[PDB]
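Asker: Questions regarding the structure given below will be posed in turn.
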Amino acid sequence: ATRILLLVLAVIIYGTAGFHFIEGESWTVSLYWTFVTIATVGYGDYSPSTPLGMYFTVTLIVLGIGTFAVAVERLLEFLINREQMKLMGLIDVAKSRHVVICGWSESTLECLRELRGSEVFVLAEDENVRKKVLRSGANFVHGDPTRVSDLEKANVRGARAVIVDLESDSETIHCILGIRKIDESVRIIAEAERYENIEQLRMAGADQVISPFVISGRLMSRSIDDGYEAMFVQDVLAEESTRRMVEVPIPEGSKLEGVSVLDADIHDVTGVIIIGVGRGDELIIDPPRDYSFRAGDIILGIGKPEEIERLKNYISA
Amino acid sequence: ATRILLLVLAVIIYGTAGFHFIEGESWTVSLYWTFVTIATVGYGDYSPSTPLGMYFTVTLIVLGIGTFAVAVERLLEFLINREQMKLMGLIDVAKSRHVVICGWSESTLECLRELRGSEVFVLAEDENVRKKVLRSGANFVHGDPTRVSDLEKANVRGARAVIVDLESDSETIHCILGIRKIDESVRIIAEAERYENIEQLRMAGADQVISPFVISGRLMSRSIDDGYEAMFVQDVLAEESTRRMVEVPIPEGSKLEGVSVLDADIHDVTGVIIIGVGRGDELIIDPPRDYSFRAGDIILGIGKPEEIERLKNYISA
Amino acid sequence: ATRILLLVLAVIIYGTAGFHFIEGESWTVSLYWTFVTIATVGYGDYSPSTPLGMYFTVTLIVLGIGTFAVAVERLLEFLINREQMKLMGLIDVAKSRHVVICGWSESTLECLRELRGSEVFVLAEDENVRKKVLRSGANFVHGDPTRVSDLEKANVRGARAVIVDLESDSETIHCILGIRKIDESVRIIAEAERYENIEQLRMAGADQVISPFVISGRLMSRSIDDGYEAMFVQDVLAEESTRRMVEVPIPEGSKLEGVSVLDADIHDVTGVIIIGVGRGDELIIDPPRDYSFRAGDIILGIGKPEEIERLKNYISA
Amino acid sequence: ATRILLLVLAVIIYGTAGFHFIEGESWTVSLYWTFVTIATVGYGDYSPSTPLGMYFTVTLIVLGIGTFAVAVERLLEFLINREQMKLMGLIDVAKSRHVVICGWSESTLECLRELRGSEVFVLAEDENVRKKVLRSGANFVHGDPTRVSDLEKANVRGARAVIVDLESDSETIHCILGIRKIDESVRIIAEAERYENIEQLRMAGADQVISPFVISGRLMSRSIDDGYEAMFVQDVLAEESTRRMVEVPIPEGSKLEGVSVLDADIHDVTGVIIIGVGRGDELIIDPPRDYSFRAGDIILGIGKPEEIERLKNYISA
Amino acid sequence: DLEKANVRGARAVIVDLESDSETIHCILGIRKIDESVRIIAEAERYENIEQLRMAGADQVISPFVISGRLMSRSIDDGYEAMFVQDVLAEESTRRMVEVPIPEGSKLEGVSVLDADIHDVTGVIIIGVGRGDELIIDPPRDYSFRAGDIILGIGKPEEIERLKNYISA
Ligand SMILES: [K+]
Ligand SMILES: [K+]
């Protein structure tokens, strides 16, 4: 274990005294000689001439080769064990601003194309998930996301945001309850499968609850006859073909801090339909004619990629 | 990561100045000394005699051993990671004239005995398929053949020909549609399982559609009473016991460029039954008595391995 | 296999005689020269000047490099084989006071938080059990716990205590019968699943038989109306919220060796309800008013963590 | 691939000429110098003094370190690839008197306790079979035993005897048919499961056909009332508690070559019941009173381990 | 659940399960229900024969150990497997037979040397069994009792002469 330093210093203190009290040179010269011989340098400036030292150099050399044959094998054992343990998970995350994506599905493969590669840590248990993650460019941390003793290996206490997407609703609720036990302040984003579980995911402690299956089942039964709201939803949120739903922040100053929506008149000026303003963690959809803008607000609107650029210029100062 | 070169050049520029401004030798001599000491050569032609340098050589040697203990471990980590990642797939193909065989079945094990070993790249997802491929002498590229983000890892854009054979017809149609999205010019060869899917495989964009199950089911229900066409099909296409179905090209000149089949009279001269001629990506089965041969044609015929040699001599010039 | 020492001594005895009977130096000088050259030290104090020796040093050096290229590869093959075999089990336990936990379940994950990490050896056959054990901090020994040829690899003959917990009752009974064939003295602790198998586990040779499912099924059907005994059982044995069931031993002397429970009066003095005394591998629950304490007894009682400390002071001498 | 020797000889022929046509020493001296420098020996007997050579030694040393960094990495890649491929099968057997045990069951674990460990080669396809074989002390050769292209990897053409025991009767018949296609002379020993397949296994080409299930089903239905033949079969063939069924060969001479069973009288002399004599690949059970012994015969008898020793002395000469 | 198949009061219970631990447990259960019924187990491994005997079984038939021993003896020589396969398994020409000695039938009070069974009938007297104890290789100082079961290896033509010769 720790005997590498022991054997090294033992061989060194052996060679030092062996040259000092045999060849009769100074302590400094003996230290220099053992440090230029133990490294197989061989300057030949202080070669031993006494036959006893002429045999003693042999045992010094074989001891040095023994130390170099034990330290190399120990380092290689350590490296192989680390590269075989870290490859199949079993490693502890040490980052401080990473994103933990519990579970793995298709809905979490479309959230790795808007983030970085080494910034996310998929926390799943299956096997093929490991290969899929390594293909997608993320990091894989083996463990059961429902076990609180495994959510600390991904360092969920110091995470930027957690994205929960598991195989059912029971596992999602349990993972949310487990995360809310470690850090009360982390931001959780869950995926509700059934409709009756959205209130459960909100009570358990999720900050945002997305439900793709409910939206899909509500658009399938309303697009049988005509199918118009499906076209808007698709061509705005899914593909972003000709439109885009954007949220533009308002900076300090901004040349419109304090003006009402009547006098601002964002639609007839920039061409972006104003859905609602994000006044501090609550959405006021279609703000009335008396709402006055402020600093730090977030305007939510639909517009072409040209009108969004024409809007981000009207709000800057 | 990149600190290997940093530490190496740091130790080198350290030893150079350390010998120059202590032993008082030239810059060239100091560079030579640090490059013959850092490699444990030890010429002993410029050994330090000053006690301060007599201790300084020790720290130079231990720094060199530290660099050789960090570079070796980094190279070994890299090599182990590469040999453990490349073994189980996860590698990108870099060839430019290879053959990609999506999926794996028995019908694609009989197409590896008429090709090379390192020229094919099986693109499958299962586990046992990897061992079967490594036994058959091919290369294994892990990935889902239906995902367009995985068909680019096998480099299907610069492939010679692609052979699609999957577990169903839905996966075959989807893989063909995925391949036709990357490169419009690559040659696809699909295997249709059901009869009703041959037109689907032809519409999706396959260049050649083979259907073994349809042929088998048509030969099984026609070989109950007598079973003669089954004998021809088997002993011509499957085993090649006494006959063989060959396609012989016509070169420039060829001593028969322009002659009609009446005057050529290939059967009564060579003994090979002329099924049809391959005039430019269309098969004219049993060409009429007025068809005139050209250059670049491909004659399709049945004959013994002796009559094929007697025919390949009649068409050469 | 063993040819490393052969080749090393062959090269050494080759170089010794080669320098002795060519350069004409003493046997000691030749041994010193081959031992400072084979290690690439190069003192240069006895460099060969004869052209024949000037070529002979070349073959000595290439032979030495060959030995260093065969010994390194053999050591690396051995180390890789050991680190790849030991990782997935297949190793023999050599300890002498370890705890063998046959099988793996949840009831054996709560017994690894009251023991050490390197002191236990989980003996299971499944795959995911290996990763769970390596996460829990224990050691994994691959093998089938029911096979007597596999119970000797965990060294059950020299174990401190064995904890049997398998997937059924048949496997538990068979593992107990297998353990009682190797060592008659080892202490077995089984987990009975069904009620009708407790007498079977006691007859087969188990020393202690725990049945969690029987207790759970007896507390579930008695806690429908009121549910009071469930509260006692839970808040005493499971959570230890405000109480704790402790067993305190009596040492030599102890200031109460020989007194009756009437005169001792442990409850009204310390505040710990005396359930029973452990007189030598038999439990006398509620000892009568005439039972006299002795040395080596074990008092079993319920009390707060303060009353337990007030009791462990009343019994010491 | 093969560029190791190329780079080595290139660096050597570079250093030789570089020292010869710069320092002006002989060709032999230059060869000696490059061979004592490329190995980091550093005798210092021919150190370069010209500044141009004083810089040239640097490039020689860095080229040597480059060769030692490419050869080490190539050797390590080769060794890791071999130890990772050979571990999971995929290797070709090269022995010439080994025993191939196709398939794996319990009936082939009791035939590894009467053979050696490194003499057998289990040829199976499953995964857990590999670990079971490596525990039992045998060698594992991955492959499908029914495929003729996989029976040649175990070298069934030069095997001592093959033992077929698979999961069904269809696989056993197919494996026997596959083995009889490679080598007509090898000795096959099959295990018939159903009764109706014994004649099939004998026709397919098996040399010996054992059927444990037929014997078990015939002893189960005859041991309901009394159960005596079951006792004989068990306590003679299975456990060998007090008896043993032995086959003793007759050597040249043997002091009874030519005598009839009447005059030999083996039972009343040695105490071993004579079941039958093995006259040349046919069993004559209960030879008549006129059968005359010969050389090379094999006597089959039941007797205690003392009577077998008393018989092996009566037949020797 | 064994109380549904009426394991109490039956001729014999033939225990043959998919594993060995289940066999041991089923035997232990049957011995809890009925303490006198006849059990005929079947051991898979060799180390589990003493276990099945101590659990309460009466006759343990282990075919896998038999086949595993015959698979290693027939690699080079291969003669005992022939006898086993031609006697116990297929019964091609010679089959193992057990015949009881009826009351007062030509044998009450006669030794073996003057019984001369092998020479007048043709069967091979392997062993005679009285009281659940098979006496293999009976000694010359042994008398026949009406109730012993004679075990023998003989052709179907000689078993008849044996059953007639030991008749009243
Ligand atoms: K060196
Ligand atoms: K030197």
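Residue numbering in chain B adheres to Swiss-Prot, whereby the residues present occupy positions 20-336 in order.
Per the header: electron microscopy, 3.6 Å.
Note that Cβ sites are derived from N, Cα and C of the backbone, with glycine treated the same way.
According to Swiss-Prot:
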- B:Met107 to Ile: Elimination of the 26 kDa product and reduced levels of channel expression (MUTAGEN)
- B:115-230: domain 'RCK N-terminal' (DOMAIN)
- B:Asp184 to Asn: At high calcium concentration, mean open time is short and mean closed time is long compared with wild-type (MUTAGEN)
- B:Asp184, B:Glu210, B:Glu212: Ca(2+) binding site (BINDING)
- B:252-336: domain 'RCK C-terminal' (DOMAIN)
Asker: What does DSSP call B:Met107 (mutagenesis position) in the simple three-state scheme?
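Answerer: Going by the DSSP assignment, B:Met107 (mutagenesis position) belongs to neither helix nor strand, so it counts as coil.
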Asker: Round to the nearest Å and give the CA-to-CA distance linking B:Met107 (mutagenesis position) with B:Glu210 (Ca(2+) binding site).
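Answerer: So the Cα of B:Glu210 (Ca(2+) binding site) lies 27 Å away from that of B:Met107 (mutagenesis position).
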Asker: If you count the C-beta atoms lying within 10 Å of each candidate's C-beta, which of the recorded positions B:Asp184, B:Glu210, B:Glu212 ends up with the smallest number?
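Answerer: B:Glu212, out of the recorded positions B:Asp184, B:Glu210, B:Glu212, has the fewest neighbouring Cβ atoms within 10 Å.
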Asker: At the Cα level, what's the spacing in Å between B:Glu210 (Ca(2+) binding site) and B:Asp184 (mutagenesis position), rounded?
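Answerer: B:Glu210 (Ca(2+) binding site) to B:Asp184 (mutagenesis position), Cα-Cα distance: 6 Å.
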Asker: Can you grab the distance from B:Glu212 (Ca(2+) binding site) over to B:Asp184 (mutagenesis position)? Cα atoms, rounded to a whole Å.
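Answerer: Computed Cα spacing between B:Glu212 (Ca(2+) binding site) and B:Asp184 (mutagenesis position) is 9 Å.
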Asker: Same chain, not part of B:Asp184, B:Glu210, B:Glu212: whose C-beta falls within 8 angstroms of the C-beta centre of the Ca(2+) site? Give them in sequence order.
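Answerer: Counting only non-site residues, the set is B:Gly122, B:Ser124, B:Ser126, B:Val183, B:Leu185, B:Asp188, B:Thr191, B:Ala209, B:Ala211, B:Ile229, B:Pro231.
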Asker: Summarise the domain 'RCK N-terminal' (B:115-230) as counts of helix, strand and coil residues per DSSP.
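Answerer: Tallying H, G and I as helix, E and B as strand, the rest coil: 40 helix, 21 strand, 55 coil.
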Asker: Using DSSP, how many residues in the domain 'RCK C-terminal' (B:252-336) fall into helix, strand and coil?
Answerer: 25 helix, 21 strand, 39 coil
Asker: If you draw a 10 Å sphere on the Cβ of B:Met107 (mutagenesis position), how many other Cβ atoms land inside?
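Answerer: Total other Cβ atoms inside 10 Å, all chains included: 13.
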